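**Student:** Provided herewith is a single structure, encoded as structure tokens, for subsequent inquiry.
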Amino acid sequence: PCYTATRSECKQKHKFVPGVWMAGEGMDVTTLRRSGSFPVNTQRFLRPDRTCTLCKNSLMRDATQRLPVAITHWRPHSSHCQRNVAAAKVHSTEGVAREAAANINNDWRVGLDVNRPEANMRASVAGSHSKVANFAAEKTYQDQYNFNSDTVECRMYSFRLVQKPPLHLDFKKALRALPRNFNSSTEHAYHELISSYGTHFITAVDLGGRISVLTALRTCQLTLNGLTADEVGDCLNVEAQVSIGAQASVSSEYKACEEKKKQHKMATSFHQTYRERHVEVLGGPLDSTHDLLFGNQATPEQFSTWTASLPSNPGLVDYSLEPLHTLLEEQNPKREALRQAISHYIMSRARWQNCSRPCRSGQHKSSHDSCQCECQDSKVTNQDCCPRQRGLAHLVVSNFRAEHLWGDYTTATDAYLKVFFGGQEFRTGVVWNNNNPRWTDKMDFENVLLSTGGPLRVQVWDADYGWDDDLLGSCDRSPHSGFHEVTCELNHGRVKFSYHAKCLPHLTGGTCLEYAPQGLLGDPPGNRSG
Ligand SMILES: *[C@@H]1O[C@H](CO)[C@@H](O)[C@H](O)[C@H]1NC(C)=O
Ligand SMILES: [Ca+2]
Ligand SMILES: [Ca+2]
Ligand SMILES: [Cl-]
Ligand SMILES: [Cl-]
């Protein structure tokens, strides 16, 4: 809808097409954040012969708007934005970076060395240091998380740069103040140009609006409450669709969510219950930029208002990135130096999987692969090493010894012990003719319910050859988490023993009922490495 205007039409006061100055801006591919600096100058509006290009904007009541000479393919889209919440299930930080980087339409890698064999294990390069990836990494370090993404997109405009755009004088000067090649000493001079003008520059754009909400769900806390990561995730998507008006309070999907809300005795909605969210809002006024899917003021009316603001205040939805060196001429030797510099900057900032690092607290590396983490109790715990129910613990009863022990008939004691817990029974060997017997038994009760139990029963028996053995005494104890020393007083003497009841990973408290986060062993991630 753009046309070549006459010298008179060009003299007229007209605003530029919305968000046009976004094209040509530099961007750091590792963070997916605009550099603030412009290696390309798109400011020129009037052609050498004093004529220009003007566009009729159908999204702004056919307003006559100015188009810079460096901009081509200006195309406005529909004002109608389909109320559709795009849901995604992400399982790692690598996936979050991938979902963030999915907004780059082209191959940003072209002409760059973005391939080390040891530093390429499940490596995130684009969006590795993006705000959303850093959010997913911080969560990953704290506890075992599963991520749910809910997205709404409206495309308002699309435009691109010219094949040979005019370079900025500030950029041309910065290129001169650079050394001839990328040795190991010039590393700082080049990294200053990269940190200022970005690794790439935006060559094409799709402007409009985007609401992107990443919800972090503690995978093991969910399993204890009888919910799955996919169950809660699907419920959030439905709640987001209600807030934007995609579906009303009367639908098959929303009925299932209201059923699960009552079934699991929830006071408020899934979004009011699971508040560990990262929110990205692009487009609309900065004065009214907030969560429209899971916000407290999030109404279908509030979504329409935002949608209406998009034509005049558009944000960067998706784009095409080209490396900085592509701006320099092929004859110039500083191009190959910058190409190598960008390659080095991007690569040093990569985030990969170091199989040398220890597994998440409560896991261990298998003998088969150094990159494979195994659960401690495969029987009771499901996948992702989450305990199936509250109260599960590893009970080991040992250090069995009795002092000055005898019964109602004789001082000649032929003692042995019967130990009971959770339907399981263990028996020691007989210590013939001894008032102070000591047993070497280490009773592994494996995985038991510390809450249900019932009691940890220790029966002291006296072995009688032909006749029925006589019970010297019996005692009960309600086991608690940790190492405990027990002393049971009998009619003659006492029986002593100890037990360590270790809560399964993700469980804490006296009877292993409470939920506990399982963090990664080491220091928190905040810098470039694997
Ligand atoms: C710096 O670059 C120059 C290019 O002429 C090279 O001669 C020199 O060895 C480099 N310095 C290093 C690699 O420390
Ligand atoms: Ca006996
Ligand atoms: Ca007997
Ligand atoms: Cl005791
Ligand atoms: Cl013990």
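So for chain A, numbering is Swiss-Prot's, and the shown residues are 21-135, 137-551, in order.
Recorded method for this deposit: X-ray crystallography, 2.8 Å.
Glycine too: its Cβ is placed from the backbone N, Cα and C atoms.
Listed in Swiss-Prot is the mutagenesis experiment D191 to S, annotated as follows: Strongly decreased cytotoxicity. Quoted from Swiss-Prot for the published mutagenesis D191 to K or V: Loss of cytotoxicity. According to Swiss-Prot, the experimentally introduced change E343 to R is described as follows: Strongly decreased cytotoxicity. Marked as domain 'EGF-like' by Swiss-Prot: 375-407. Among the features that Swiss-Prot reports, domain 'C2' is placed at 395-513, with the record citing sequence analysis. A mutagenesis experiment is reported in Swiss-Prot for this position, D429 to N, and the note states: Abolished binding of the weakest calcium-binding site, leading to impaired interaction with lipid membranes. What Swiss-Prot records for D429, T432, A433, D435, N454, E467 is Ca(2+) 2 binding site, and it gives experimental evidence as the kind of evidence. Record note (Swiss-Prot), mutagenesis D435 to N: Abolished binding of the weakest calcium-binding site, leading to impaired interaction with lipid membranes. The unchanged residue is displayed. Among the sequence features in Swiss-Prot, the mutagenesis site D483 to N is noted as follows: Abolished binding of the weakest calcium-binding site, leading to impaired interaction with lipid membranes. The Ca(2+) 5 binding site annotation in Swiss-Prot covers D485, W488, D490 and rests on experimental evidence. Quoted from Swiss-Prot, the note on mutagenesis experiment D490 to N is: Does not affect interaction with lipid membranes. The note that Swiss-Prot attaches to the published mutagenesis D491 to N is: Decreased calcium-binding.
If you look at the structure here, what lies around each of the features I listed?
**Tutor:** Remark: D191 (mutagenesis position) has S57 as non-local neighbours, by Cβ distance under 8 Å and separation of at least 6 in sequence. Annotation note: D191 (mutagenesis position) sits in a helical segment as assigned by DSSP.
A simple way to gauge crowding: the CB of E343 (mutagenesis position) has 20 other CB atoms within 10 angstroms, across all the protein chains here.
Non-local neighbours of the domain 'EGF-like' (375-407) in the same chain are 142, 165, 240-241, 244-245, 413, 415, 467-468, 525-527, 539-543, 550-551; each lies 6+ residues outside the stretch with a CB under 8 Å from one of its CB atoms.
DSSP assigns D429 (mutagenesis position) to coil in the three-state reduction, outside any helix or strand. Counting only same-chain residues six or more apart in sequence, the Cβ atoms lying under 8 angstroms from the Cβ of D429 (mutagenesis position) belong to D491, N512.
The Cβ of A433 (Ca(2+) 2 binding site) lies under 8 Å from the Cβ of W427, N454, each on the same chain and at least six residues away in sequence.
Within its own chain, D435 (mutagenesis position) has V451, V452, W453, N454, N455, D483, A484, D485 as residues 6 or more apart in sequence whose C-beta sits under 8 angstroms from its own.
Its Cβ placed at the centre, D483 (mutagenesis position) has 21 other Cβ atoms within 10 Å.
Following the DSSP three-state reduction, the secondary structure of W488 (Ca(2+) 5 binding site) is coil. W488 (Ca(2+) 5 binding site) is surrounded by 7 other CB atoms, counting those within 10 A of its CB over all protein chains shown.
Sequence-distant neighbours of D490 (mutagenesis position): residues of the same chain at least 6 apart with a C-beta under 8 Å from its C-beta are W482, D483, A484.
All chains included, 14 other C-beta atoms sit within 10 angstroms of the C-beta of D491 (mutagenesis position).
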**Student:** Which whole-number value in Å describes the distance between the Cα atoms of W488 (Ca(2+) 5 binding site) and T432 (Ca(2+) 2 binding site)?
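**Tutor:** Checking the Cα atoms of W488 (Ca(2+) 5 binding site) and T432 (Ca(2+) 2 binding site) gives a distance of 18 Å.
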**Student:** Just to be sure I understand, if DSSP states are collapsed into helix, strand and coil, how many residues of the domain 'EGF-like' (375-407) fall in each?
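**Tutor:** Going through the domain 'EGF-like' (375-407) residue by residue, I get 3 helix, 8 strand, 22 coil.
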**Student:** What recorded positions among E343, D483, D485, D490 have a C-beta sitting less than 6 Å from any atom of ligand 3?
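**Tutor:** Checking each Cβ against ligand 3, the ones under 6 Å are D485, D490.
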**Student:** Roughly how many Å lie between the Cα atoms of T432 (Ca(2+) 2 binding site) and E343 (mutagenesis position), rounded to a whole value?
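**Tutor:** Pair distance, Cα basis, whole Å: 93 Å.
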**Student:** What's the CA-CA gap between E467 (Ca(2+) 2 binding site) and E343 (mutagenesis position) in angstrom, rounded?
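**Tutor:** That comes out at 59 Å between the alpha carbons.
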**Student:** Centre the Cβ atoms of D485, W488, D490, go out 8 Å, and tell me which other residues of that chain have a Cβ in range of the Ca(2+) 5 site.
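**Tutor:** Once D485, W488, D490 are set aside, the remaining close residues are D483, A484, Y486, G487, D489, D491.
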